[PDB]
Amino acid sequence: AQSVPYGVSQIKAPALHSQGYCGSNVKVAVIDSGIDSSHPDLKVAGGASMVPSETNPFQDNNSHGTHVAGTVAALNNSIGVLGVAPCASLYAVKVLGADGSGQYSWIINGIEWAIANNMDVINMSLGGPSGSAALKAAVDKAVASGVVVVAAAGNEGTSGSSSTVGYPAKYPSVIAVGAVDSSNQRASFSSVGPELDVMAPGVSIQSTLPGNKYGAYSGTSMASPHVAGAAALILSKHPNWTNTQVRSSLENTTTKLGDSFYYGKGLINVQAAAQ
Ligand SMILES: [Ca+2]
Ligand SMILES: [Ca+2]
């Protein structure tokens, strides 16, 4: 039987599904460790590998990319779980190796790939403590080209009064996503700062794993795909909205939580955001 992970319901995705909005024809790129295309609960449309020693983007030796991808778009059927945008066209852009590490050049190449291939939405469940002119240039170009760019804020918790948001989330053009639990409380690991935009479920998130498995992961990496997926639903309802409109709608219709330094605008609500 199919289970709906708490997080999907928490963001109010199912209300849209009921309406016939499931992200059809929206191209979402998961820029991560690849996606196991053999998983029965996933449909991968395409992709690319930027990792020189791992040329198949459809082999995920890490497991994270498959897990993020399931949050975005696990199929609606009689097995496994359910994605936020179960009809989205899913792309594996492999930029991390089996060890879950990657060079910046690989990440940037993958963003460039996404722009060139007309992705509507980019999900980056990755982060580093430092940026670069090239990393900023790529995200900025994607946004100027009409792409919704979503990133995990980072898992650095608090640091006195400083921003612990990593890059690329830290850049203004990117939506930065922090993590809450099922009670709407901020996860202790969730990065903080003025650059935090929105919150999404990121604790004990059930999703797909390689080899026809399912399991729970925690992190802002798990929170981000809920927003990427939410962007895909909105785009399925309002195909002519610009990335700017999608972003503003998500940020403006949140359920407000605590201070913006810790929760940004609050918890997304796709039902409200979809109008
Ligand atoms: Ca399923
Ligand atoms: Ca940002």
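Chain A is numbered as in Swiss-Prot, which gives 108-382 for the residues shown.
Header says: X-ray crystallography, 1.8 Å.
Backbone N, Cα and C define each Cβ position, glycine as well.
In Swiss-Prot this protein carries:
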ACT_SITE  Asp139  active site, charge relay system
ACT_SITE  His171  active site, charge relay system
ACT_SITE  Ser328  active site, charge relay system
BINDING   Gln109, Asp148, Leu182, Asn184, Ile186, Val188  Ca(2+) 1 binding site
VARIANT   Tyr128 to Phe  In strain: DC-4
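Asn184 (Ca(2+) 1 binding site) sits 16 Å from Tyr128 (variant position), taking the C-alpha atoms as the reference points. Taking the C-alpha atom of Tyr128 (variant position) as reference, the shortest distance to any of the recorded positions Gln109, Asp139, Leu182, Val188, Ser328 belongs to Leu182. The CA atom of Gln109 (Ca(2+) 1 binding site) is located 21 Å away from the CA atom of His171 (active site, charge relay system).
Surrounding the centroid of the Cβ atoms of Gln109, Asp148, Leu182, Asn184, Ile186, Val188, where the record places Ca(2+) 1, the chain contributes additional residues within 8 Å, namely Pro147, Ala181, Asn183, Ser185, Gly187, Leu189. With a CB cut-off of under 6 A applied against ligand 1, the recorded positions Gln109, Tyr128, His171, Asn184, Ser328 are reduced to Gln109, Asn184.
The secondary structure of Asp139 (active site, charge relay system), as reduced to three states from DSSP, is extended strand. The Cβ of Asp139 (active site, charge relay system) has 32 neighbouring Cβ atoms from other residues within 10 Å, across all protein chains displayed. Between the binding-site residues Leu182, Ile186, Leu182 has the most other Cβ atoms inside 10 Å of its own Cβ, all protein chains included. Cβ neighbours within 10 Å of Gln109 (Ca(2+) 1 binding site), excluding its own Cβ and spanning all shown chains: 13.
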